[PDB]
Structures are given as C-alpha cells and as structure tokens.
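Everything below concerns the one structure shown next.
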Amino acid sequence: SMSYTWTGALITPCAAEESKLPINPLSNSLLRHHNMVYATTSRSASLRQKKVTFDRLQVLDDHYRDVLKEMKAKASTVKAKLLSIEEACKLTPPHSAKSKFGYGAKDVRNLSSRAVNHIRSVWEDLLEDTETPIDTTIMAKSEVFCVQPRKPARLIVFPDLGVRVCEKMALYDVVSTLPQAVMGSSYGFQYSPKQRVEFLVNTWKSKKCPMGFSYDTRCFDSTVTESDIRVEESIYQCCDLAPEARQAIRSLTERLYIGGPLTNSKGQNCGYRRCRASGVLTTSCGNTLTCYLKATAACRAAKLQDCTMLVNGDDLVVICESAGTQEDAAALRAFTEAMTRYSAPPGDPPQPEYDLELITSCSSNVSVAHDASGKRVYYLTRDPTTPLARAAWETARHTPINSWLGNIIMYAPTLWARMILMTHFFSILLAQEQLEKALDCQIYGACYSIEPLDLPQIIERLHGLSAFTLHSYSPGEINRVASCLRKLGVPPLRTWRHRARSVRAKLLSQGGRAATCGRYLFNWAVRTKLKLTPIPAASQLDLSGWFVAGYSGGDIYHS
Ligand SMILES: Cc1ccc(S(=O)(=O)Nc2ccc(Oc3ccccc3)cc2C(=O)O)cc1
C-alpha cells in the first residue's frame, strides 16, 4: 500500500521559522562562511513528501521466517514490567510538546491533577478501544547542515503527550531490554563509542580476510510496512506481560504504530500514514528489530559467510569473511536484492570495503591515533562538517538541546572536538561566567542534563585517559578535518592553539574543577605537558544508563 496519502493540506509551521545563521560575534570566530550554514524549514516539506510517498513492495521467504522464529525464541525469555503513571511522567522531557487537553510537560513531570487524570483516561481508552486510529501531528523538522557541492526537511509524526506517557507505561521496559535480549552483541545502542570501536575492531580481527559494508536503506521509515509492524508486535508479545500491558501493546499497534491520520499544526487533516512514525516510543527498537530481521535473512539468501551485524535503528553495518573480490561484489548485490524484496531498497548503492577505517556507519568510522607512550589507540570519529555547523548555530541562537556538548562527549578523542569544540565553548562559558550551569544534550536520542565542569571525568570514564593525550592522527583523518576547515572558513590549528592556551590559563587560575578542565582538556595545547593521572571522581561515575538502548523520537528524558 501507499506509505502516505495526502489530502492537499500543507505541512505548516507552528511559529516563525529561522533558516539562516545569524551574523553573530561569537559564531563568527568559529566559522566564517555563515552563508553555507542553514536550517531546514517547512518550506521544503513538499520536496520531502514526494520522496517518502510511494507504494511498497514486499515478498517474504523462508529465510525471513526462519530468522523471525529465532528472534521470537529469544524474546520469549523476557519479562517486561509496566511502568506506573508516576514513573512514565518522570521520563518526560521538560521541553516535550504540550498536550492539547489543557496541560504541558511541566504539569506531567509535576504529577499535576489535570495531567495525571487525562493520562489515565487515555490509558483506559487504550484498554477498551482496540481500533480507533489515534490522531498524530505532522511537522517539518528543523535541522542544521552545511550546503553541499540542499536537504529538504525531515517529517516528524507524533501523538499527543497523553498518549506518549501511556506508551512509556506499556513499552518503556520492553524497548529498553528486549533488543539486547534478541540481538545480543549486534544491538548497537548497548555500546559506548569506545565499546563500539572495540566491538568493530575485534569483529574485524576475528575474520581471516575481512570484508565489510554499510547499508543505507532509502527512507527506511517509509519502507516499514503494516506487516513489519505487526511482525514487530508479535516479537513483543513473546514477553511475559501484565494483562493491561498486553492489551495496550495490541491497541497501540493497530491504532498508532501501523499508521493513522495526519493533522498539521493548524488542525487540518493532512492525510494518512501507513508506515513508521518517527515520533513514537517504539521507533528505535522497532527499526532496529526490523533492520536486523531483514538483513540477517538477506545475508543467508546472499550466501555471505560468517556475518556479524551491528544495528542502530535503520543504520546497518555488516562484517563478514571474504570469498574474494568478484564473489564479494556478487554476494553484496544478491544481498541488496534480498533486502529489496523485503521492502528495504537501498538509497546509496552498497560497496564492499576491505579497510575498516573507510567504513562509515552511524555517520561515523573507526580511526587510529597515538597516546603519549606512542601506542596505537583506536577511537570513533566522523566528518566534522555537520557538528561544526550546528555548534555555530547553537552559539548564535538558544537551542533546547546542545548538540555541541553531545558531540564533545561522544567524540572527545577526535582531533576536531578537542581543537575546536572544547576550545570554542570553554572560552565562551568562561567569559559569560557559566561553567557551573548544567545544559541538556542527547545521547542515543535520550535527553540528559550535564554540567560542563564534569567533562573531564565523563571523558576519562568513557574514553580513558588517552583521550587527553592522543596525537599523530591518520593522514586520512587529518586531510578530512583540514578540508572541512577550509570549506566552512574555520580558523587554522595555530589560532585554536593560541585560544586554547589562553582558555587553559584562565581555567587553571580558577582552581577546582575548572582547573581540572584546564589541565586535561587542554594539555594538547602546551609544550610543557602535565602528568595526567586518574581523576578520582571518574571512578565514582554511574554512566551505565547512558548506553542501554536507543530512544530517538521516543520523547525520553533521563534525570
Ligand atoms: C587535539 C590536538 C592534539 C595534538 C596536536 S599537535 O599540535 O600536538 N600535533 C598535530 C598538529 C597538526 C596536525 O594536523 C592538523 C591539520 C589541520 C588542522 C588540525 C590538525 C596533526 C597533529 C597530530 O597530532 O596528528 C594538536 C591538536
């Protein structure tokens, strides 16, 4: 059937939309070619709609069914608990879109009488009505990018706040535990960046002659069929569930997950959806399961040997045993045709890779640098173009989420996050006298509140002390970073080094945690290095819950 149906009503904004980077004294010191930075707006909504609207084709075979049974078997070991209204409310972000029933996020987090009572009626409704399609709002997402040698806005579909709270009650535990139970080491969200690298590298080393490839599905959400979603539910149903949870999952599946009506910001019937909605709790878990299911089955059909999958939502990377150049290319092609039959056609044609550093997955790749002792150390990196464009936008405007903080945390070892993001933002936080102020950022979609001053401990725990001493980066990584700086008009190393030494001195003179930020975060900027010993507070950090599951679009806040 058609992934979408359109009435003709337009996808409308809910207020003025900013598309250009404001000329700002601070963002200008980070990146000079401000005209290359833009934010998508609903003005490109029509371009996106045309791309995600099409009739899906799906043909299932014995491999698909075999893998599904294997998956259901593992799901059978799980026991999901069901959250109380109180617990679900606590998971709601303070900035989550308000309900249309007289209350907002704050009321939800504060267990307000009106919010709680409405949520209860919505839950009871899920238990009683098993068919009425649940209403959803559709909006053009506002994201920042750098022009290319432009990207139309993505579309986000989400239900009301009341319904979102109910989703948590019925499925939060499910989506946080089942993927790992079912997919094991292949579930990407269980790994911190360091752990992901370790998994990728160890997997690559376990092969006689390794071959790997990333698979980009063309607009994955729209390729998800009604069948995929019911298959997905069938997996969840293998869990031991409370009666009410079981019914809520059944109702939520038929009333919301498989599709439903689309309403714009003005309250106008925009159309109908028959594919994956981006803004629901099950989106990450659902896409991961579906991608893993089709890919694992496709690998068998294609006869790829000893495959090892790493899946993060719709992002997939496969590493297998090479059977030779011609054969690998033929097997990959067979893989793609199998995936196409499963309704997961490729966007970018896949290509076999024999060099791990050249494989991009989750917009990132593994690369090598060296610590003070000279030992090779692997770490996760990526082209810094988008991260920098966003750092610049976030420096000029006030944004709910601070992608820059998230990028420093996740890419602490990289040459660009250290030289640029750390230097730029600490210099600004110092001046504005806001080093103590906790800021929100996202990690695998979930929102977190983090104080800049704890970055040293955070980085040591997550990446190890070598994150503060890496040097001699790969020629490929250096060329990529350099060409990026020239493109965006970003100051050269010498300028950043000078600014870093200055920021570093100001931090040291302050003592306390600030000085700790000076010593570790900026040791790369001075010649007379300082002995960097284990940070006490790093051995007392509970960062486990950071890498458990994916929640993009799930409206999840972890306090
Ligand atoms: C965090 C960081 C770590 C080490 C340094 S360094 O000055 O000690 N060494 C380098 C200096 C320049 C360079 O190549 C670049 C070219 C353009 C832009 C940035 C770096 C690469 C390296 C390195 O250690 O590999 C600078 C920044």
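Numbers in chain A come straight from Swiss-Prot, and the residues shown are 2420-2568, 2573-2982, in order.
For all residues, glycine too, the Cβ spot is worked out from N, Cα and C.
Per Swiss-Prot, Mg(2+) 2 binding site is recorded for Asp2639, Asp2737, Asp2738, and the stated evidence type is similarity to another entry. Here Swiss-Prot flags 2633-2751 as domain 'RdRp catalytic'. Recorded in Swiss-Prot as a natural variant, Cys2785 to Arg carries the remark: In strain: Isolate pCV-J4L2S. Swiss-Prot gives this note for the natural variant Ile2824 to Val: In strain: Isolate pCV-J4L2S.
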Cβ neighbours of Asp2737 (Mg(2+) 2 binding site) where a neighbour is any other Cβ within 10 Å: 23
Find the Cα-to-Cα distance between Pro2568 and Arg2573 in angstrom, rounding to a whole number; note that the 4 residues connecting them are absent from the deposited model. 9
Helix, strand, coil residue numbers for the domain 'RdRp catalytic' (2633-2751) per DSSP? 53 helix, 32 strand, 34 coil
By a simple count of other Cβ atoms within 10 Å, which of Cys2785, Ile2824, the variant positions in the record, is least packed? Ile2824
What whole-number Å value do you get for the CA-CA distance of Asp2737 (Mg(2+) 2 binding site) and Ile2824 (variant position)? 23
Taking all protein chains shown into account, the Cβ-based neighbour count within 10 Å for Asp2738 (Mg(2+) 2 binding site) is 22
Neighbours of the Mg(2+) 2 site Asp2639, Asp2737, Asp2738: Cβ within 8 Å of the Cβ centroid, same chain, sequence order. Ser2637, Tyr2638, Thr2640, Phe2643, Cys2714, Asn2735, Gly2736, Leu2739
Report, in whole Å, the straight Cα-to-Cα distance of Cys2785 (variant position) from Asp2738 (Mg(2+) 2 binding site). 6
Give me the CA-CA distance between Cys2785 (variant position) and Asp2639 (Mg(2+) 2 binding site), in Å, as a whole number. 10
Coarse DSSP state, helix versus strand versus coil, of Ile2824 (variant position): coil
